[PDB]
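Encoded as structure tokens, the structure appears first; notes follow it.
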Amino acid sequence: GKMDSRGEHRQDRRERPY
Amino acid sequence: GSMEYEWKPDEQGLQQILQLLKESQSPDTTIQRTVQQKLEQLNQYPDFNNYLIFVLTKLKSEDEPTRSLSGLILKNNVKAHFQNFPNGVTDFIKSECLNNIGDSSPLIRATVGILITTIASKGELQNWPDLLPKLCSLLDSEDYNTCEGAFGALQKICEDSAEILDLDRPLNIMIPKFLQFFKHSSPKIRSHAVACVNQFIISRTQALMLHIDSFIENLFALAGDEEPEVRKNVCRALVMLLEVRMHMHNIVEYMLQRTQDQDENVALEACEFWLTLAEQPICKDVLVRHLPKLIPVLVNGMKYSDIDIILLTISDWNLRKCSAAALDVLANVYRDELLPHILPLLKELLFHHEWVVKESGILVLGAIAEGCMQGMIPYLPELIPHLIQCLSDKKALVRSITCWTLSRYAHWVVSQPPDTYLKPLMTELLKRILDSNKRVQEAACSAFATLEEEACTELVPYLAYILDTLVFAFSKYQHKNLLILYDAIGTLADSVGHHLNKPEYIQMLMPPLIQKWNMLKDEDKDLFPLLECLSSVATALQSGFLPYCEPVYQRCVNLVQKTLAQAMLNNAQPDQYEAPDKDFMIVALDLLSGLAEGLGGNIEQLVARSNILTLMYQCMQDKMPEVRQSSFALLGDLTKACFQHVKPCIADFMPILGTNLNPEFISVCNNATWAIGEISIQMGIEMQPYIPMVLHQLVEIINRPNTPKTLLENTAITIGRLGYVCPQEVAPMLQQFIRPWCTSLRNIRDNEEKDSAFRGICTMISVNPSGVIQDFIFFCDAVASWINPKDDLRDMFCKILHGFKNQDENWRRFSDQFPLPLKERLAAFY
């Protein structure tokens with residue numbers, strides 16, 4: 001499919017402190 | 001006597017400049033905004049800067065709020081506009097700044113110091129080459145303010161510029177002088193020395209590895225120094241040396257005793273040591289002993305400071321974040337093996353009443369989740385409800401941290417009955433998503449995203465309430481959380497797939513996305529996530545998205561057109577035309593990509609009557625890897641959609657992908673590789689000629705260490721299809737690519753891609769049977785990966801594979817070397 005900067009972006013920018 | 005020199009201005013501008021300064025100190029604001037601009041406008045002279053520094057150096061009969069202000073405006077005049085700098089005039093700045101630094105007044109010392117530093121870092125270290133030697137000579141101490149001022153100048157110089165220093169390579173003479181001042185009486189000088197040397201340690205330069213043996217031995221002597229800066233630079237030095245070097249017996253006690261220092265900054269500088277340690281492989285067998293003293297200290301820091309609660313903004317890396325991160329990497333080092341150290345603390349703090357501690361407890365639970373996941377499961381059935389009820393807290397920080405920490409156990413929540421855990425979590429989570437506080441909205445959304453990401457199809461029955469609350473939040477949100485809302489809906493459609501296609505769900509979800517679609521213009525950057533959102537939505541709405549396919553498709557093709565045009569213009573004439581932001585191409589292609597993946601052949605009418613293939617062939621040659629990644633993805637989606645229109649362009653496509661097989665661009669390679677796959681299954685025997693260009697690269701790629709498994713899987717499918725359509729040209733490489741092919745092809749589902757891959761390998765093995773024998777084990781391993789094979793494929797495995805077993809004496813001694821379940825699954829299945 002696609003090593004999406006979409007999926008990786010929306011995965012990274014999920015907020016958290018840990 | 002001997003020779004001398006000097007410079008002298010006149011009574012001309014000095015009076016006007018002094019009036020402009022005396023009035024540039026005016027308590028009014030309009031006078032500052034007027035005079036400061038007039039002075040930033042009277043720079044058209046080559047002599048003006050010599051006027052300002054003349055006020056700084058020789059005008060000794062004037063108040064310091066005027067002298068230092070003159071030197072500061074000189075700072076801004078050099079740091080700002082320095083291309084039109086008079087060299088001979090700046091010479092006076094160099095000499096006067098260099099020799100008048102030891103002034104007894106601390107203000108003049110500070111302004112002259114920042115003048116020297118800004119002149120160095122903004123004027124570079126090349127054009128003025130006699131600065132550093134004269135500073136190092138002036139460093140041999142005299143009164144106090146002299147060596148301290150030149151020393152600090154060397155601190156900010158060595159902090160800014162560092163690589164460039166590696167003047168006949170002078171650093172060799174720098175270090176011993178620092179060492180001469182390393183055992184100094186005044187603590188400030190030493191704190192400047194340590195920070196000076198701490199810059200050239202991560203760069204592992206060749207000048208220090210000779211003078212380091214006694215350097216660190218002397219560095220330990222500053223263990224009990226009182227000035228917090230000395231401790232800061234020293235602990236900083238130890239943390240940095242921990243990464244590039246492998247007295248560990250007492251340094252752990254000094255650092256752990258120093259982790260509870262009265263200054264949170266120094267405790268942080270000592271706190272990164274646990275991260276740097278836990279990263280290296282040495283922490284496994286050195287850190288384990290004194291831990292019961294370490295863990296509570298970390299938890300003592302993981303509570304919010306008295307300062308931070310009031311600013312709720314916060315900084316970006318504190319003792320709180322560093323403690324949580326240290327606990328993170330430590331949990332990832334120990335897995336389940338740290339339950340005793342903590343569990344009593346958790347059982348305590350998780351049910352406290354003073355919430356400032358309970359928050360810390362919940363955060364600690366969030367910090368050990370990924371690390372100690374397997375050992376934490378048994379305690380969970382009671383843990384989550386307390387967090388569920390904790391979502392109803394009134395204070396904001398505890399509510400948000402409950403959202404995130406609760407979100408971290410998405411697997412166990414979704415791997416248990418729904419009405420028991422997943423339904424209440426979804427309900428209360430959705431109830432707190434609609435909050436009057438911002439961080440609760442953003443963190444609750446960024447928790448819902450993970451909940452869908454791990455829940456997937458379990459969200460079908462509740463999509464009415466899910467979409468109802470999410471669009472209520474759509475019309476009710478602001479802007480910074482709206483990005484994360486697009487994240488949430490995109491992750492939604494990606495998670496629940498086709499089952500979204502109901503007309504009333506479209507009536508909830510699509511009207512607002514169309515409103516945001518219509519109100520925004522093409523040059524608005526906020527289109528970046530929206531299209532992406534729609535992309536995932538375009539994957540889920542499928543044929544229900546038909547009435548709106550024409551305008552969206554058109555607008556995407558237009559966007560691509562415009563961007564490529566601008567690209568050409570910037571390629572032909574930079575000095576007259578603008579450079580575009582290519583982030584508009586990828587996202588557009590992504591949508592187009594998703595569009596095909598939603599509509600398939602239904603996109604036919606659009607792809608013919610739109611000059612889009614040529615646009616793709618223009619995208620696939622750009623410089624940023626992202627547009628090749630997304631463009632090749634679109635090429636795969638379009639190839640599987642319609643090939644009657646792509647066929648001719650195929651001739652000009654395969655060479656491009658022939659050079660786009662590069663692991664250095666992982667994100668691209670996969671997509672590129674995948675493209676060829678979907679081409680072969682469509683090109684049939686016609687795929688024959690283009691093999692020697694792609695194959696010899698692909699096979700070299702598939703036998704590579706430290707390679708992502710997704711690239712090896714898509715490469716595996718590609719090789720499989722190239723074999724199914726071109727077995728005579730791909731087959732001889734079987735000894736060379738058979739190992740990681742089936743070695744890595746064990747972690748896939750059962751549909752059509754793996755089916756055509758194994759058809760390809762079955763034909764390639766039936767055509768060249770000699771290749772796989774010596775490694776046939778692996779093949780049988782891969783054959784244990786099938787659960788629901790089709791009839792003809794089953795026949796392919798059992799018939800020929802039976803031929804190998806029929807030719808009965810040696811297959812026991814050779815068979816009982818792999819586990820029994822797969823043994824009898826193959827023996828009973830084939």
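Count begins at 1; order follows the chain as displayed.
Just so you know, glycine gets a Cβ as well, placed from its N, Cα and C.
Annotated features, as they stand in Swiss-Prot:
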- B:35-103: domain 'Importin N-terminal' (DOMAIN)
- B:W404 to A (Swiss-Prot position 468): Abolishes interaction with the ADAR nuclear localization signal. Abolishes ADAR nuclear import (MUTAGEN)
- B:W674 to A (Swiss-Prot position 738): Abolishes interaction with the ADAR nuclear localization signal. Abolishes ADAR nuclear import (MUTAGEN)
So how many of the residues in the domain 'Importin N-terminal' (B:35-103) end up helix, strand or coil by DSSP?
46 helix, 0 strand, 23 coil
B:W674 (mutagenesis position) to B:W404 (mutagenesis position): how many Å between their Cα atoms?
36
Modelling gap (3 residues), B:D166/B:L167 Cα distance, angstrom:
9
I need the least crowded one of these mutagenesis positions (B:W404, B:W674), counting other C-beta atoms within 10 angstroms of each C-beta.
B:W404
Take B:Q807 and B:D808, the residues on either side of 2 unmodelled positions, and give their C-alpha distance in whole angstrom.
7
If I take the C-alpha of B:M246 and the C-alpha of B:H247, which enclose 5 unmodelled residues, how far apart are they in Å?
11
